[PDB]
Amino acid sequence: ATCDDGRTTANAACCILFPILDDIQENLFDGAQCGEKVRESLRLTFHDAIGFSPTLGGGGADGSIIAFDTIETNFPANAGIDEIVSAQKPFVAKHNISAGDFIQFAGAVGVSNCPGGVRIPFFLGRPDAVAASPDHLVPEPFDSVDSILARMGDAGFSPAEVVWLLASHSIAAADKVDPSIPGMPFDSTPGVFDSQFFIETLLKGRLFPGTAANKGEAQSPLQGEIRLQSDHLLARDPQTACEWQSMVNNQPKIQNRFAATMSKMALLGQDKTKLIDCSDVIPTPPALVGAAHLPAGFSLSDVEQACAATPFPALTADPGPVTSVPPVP
Ligand code: HEM
Ligand SMILES: [Ca+2]
Ligand SMILES: [Ca+2]
């Protein structure tokens, strides 16, 4: 099919997505930047979709977190999610797209803004949300590895898939984990979708980045960087450690596994065969910037070898003394 200006798309239905693309790039993503709203939008795709259980209920990737926002944004596990829900609501109302479609579309478009990012498949046609998600379906950073893997598994994700989805934390920061110091990222490159998150979580912890250890927080190897306890444990757990370590300096795998598993997550509670493939609408992301490295002042001795099958790859450290991670703008 073709759109008004002759651009090819596999289905004519996808043409309605282009004005939505332009509007969000300009008015949600601050001129197609990989910034705060991109990160919050990626996070929202998860908080919307993970509200899904074959036995416990929830319609999954159905836009319920927007359509029933007063209920869902008040779940303890959804702390801080109100701001991005509130920012996205006018776009949903203004455009001719369901809330479930908009959330996943905004996430895929956002990721395409990030250097090293990957194009996530996108399907159009999710119905309006039917009911609010049940509470207690969103994993929390203080949950045990077994609890987290059981909840994600109930939703349909294997431990390896949990690792692949956690590539999202390569472009991520926290406001609620430690309320005193908002905007500390989970890796040293929160604006670059790269392997630094998997490297840095495997380093021996050194400090608590604020003035307090908070619930759900582990020791961080870097000042200005925050480490979730869930990430700390998943990096090292036998169920996940070899998968975690394999992401290190493996950009093609990070991209490929993230795209595939995000697509699967965006379809929770949905039937892809009743939807329309509009993947070709998502822009090509900019290429990776920077390279895999240990932070400056670190050596391979700082790695906590958790994978038994294979040793950590022999990365080199950035030059100079150990430095802090600047807060995200
Ligand atoms: C599997 C268990 C997970 C846990 C326990 C977890 C936990 C967290 C926490 C505590 C935050 C910080 C919230 C705050 O204080 O502001 C966060 C941020 C974030 N999460 Fe995860 N997460 C998980 C999985 C995922 C998945 C599957 C995605 C996929 C899209 C994702 C995407 C993000 C993003 C992009 C941010 C950054 C938000 C921002 O920069 O504003 N997370 N996560
Ligand atoms: Ca939902
Ligand atoms: Ca990064």
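Numbering of chain A is taken from Swiss-Prot, so the residues present carry the numbers 31-359, in order.
Placement of Cβ uses the backbone N, Cα and C atoms for every residue, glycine included.
Taken from Swiss-Prot, the feature Mn(2+) binding site covers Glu66, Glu70, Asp205. For the recorded site, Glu66 (Mn(2+) binding site), the DSSP three-state label reads helix. The Cβ of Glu66 (Mn(2+) binding site) lies under 8 Å from the Cβ of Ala203, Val358, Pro359, each on the same chain and at least six residues away in sequence.
Summarising the environment of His77 (active site, proton acceptor), the number of other Cβ atoms within 10 Å of its Cβ, over all protein chains shown, is 23. What Swiss-Prot records for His77 is active site, proton acceptor.
Under its mutagenesis annotations, Swiss-Prot gives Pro106 to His the following note: Minor effects on activity. Around the Cβ of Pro106 (mutagenesis position), the same chain contributes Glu170, each under 8 angstroms and 6 or more positions distant in sequence.
Reduced to three states, the DSSP call for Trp194 (mutagenesis position) is helix. Taking Cβ-Cβ distances under 8 Å and a sequence gap of 6 or more within the same chain, the neighbours of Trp194 (mutagenesis position) are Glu273, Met277, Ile284, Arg287, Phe288, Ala290, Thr291. Here Swiss-Prot describes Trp194 to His or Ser as a published mutagenesis experiment; the accompanying note says: Complete loss of activity toward veratryl alcohol and reactive black 5. No effect on manganese oxidation.
Cβ neighbour count for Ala204 (heme b binding site): 23 (other Cβ atoms within 10 Å of its Cβ, all protein chains included). The heme b binding site annotation in Swiss-Prot covers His199, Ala203, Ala204, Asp205, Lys206, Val207.
Within the same chain, the residues at least 6 positions away from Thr219 (Ca(2+) 2 binding site) whose Cβ sits under 8 Å from its Cβ are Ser200, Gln226, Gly320, listed in sequence order. Look at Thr219 (Ca(2+) 2 binding site): DSSP puts it in coil. Under the heading Ca(2+) 2 binding site, Swiss-Prot lists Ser200, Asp217, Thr219, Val222, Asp224.
Among the mutagenesis results in Swiss-Prot, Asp205 to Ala has the note: Complete loss of oxidation activity toward manganese. The residue drawn here is the original one. DSSP assigns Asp205 (mutagenesis position) to coil, not to a helix or a strand.
Mutagenesis annotation in Swiss-Prot: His262 to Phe, described as Minor effects on activity; the structure shown retains the original residue. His262 (mutagenesis position) counts 20 other C-beta atoms within 10 Å of its own C-beta, drawing on all protein chains shown.
Using CA atoms as reference points, the binding-site residues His199, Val207, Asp224 were checked against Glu70 (Mn(2+) binding site), and the closest is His199. One way to see the shell of the Ca(2+) 2 site is to take the Cβ centroid of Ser200, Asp217, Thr219, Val222, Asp224; the remaining same-chain residues with a Cβ within 8 Å of it are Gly146, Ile201, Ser218, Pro220, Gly221, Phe223, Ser225, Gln226, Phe227, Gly320.
Geometry remark: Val207 (heme b binding site) versus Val222 (Ca(2+) 2 binding site), CA distance 22 Å. Neighbouring residues of the recorded heme b site, listed in sequence order and excluding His199, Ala203, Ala204, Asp205, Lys206, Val207, comprise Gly110, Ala202, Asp208, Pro212, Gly213, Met214, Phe216, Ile256 (Cβ within 8 Å of the Cβ centroid). Annotated pair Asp217 (Ca(2+) 2 binding site) and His262 (mutagenesis position), C-alpha to C-alpha distance, rounded: 12 Å.
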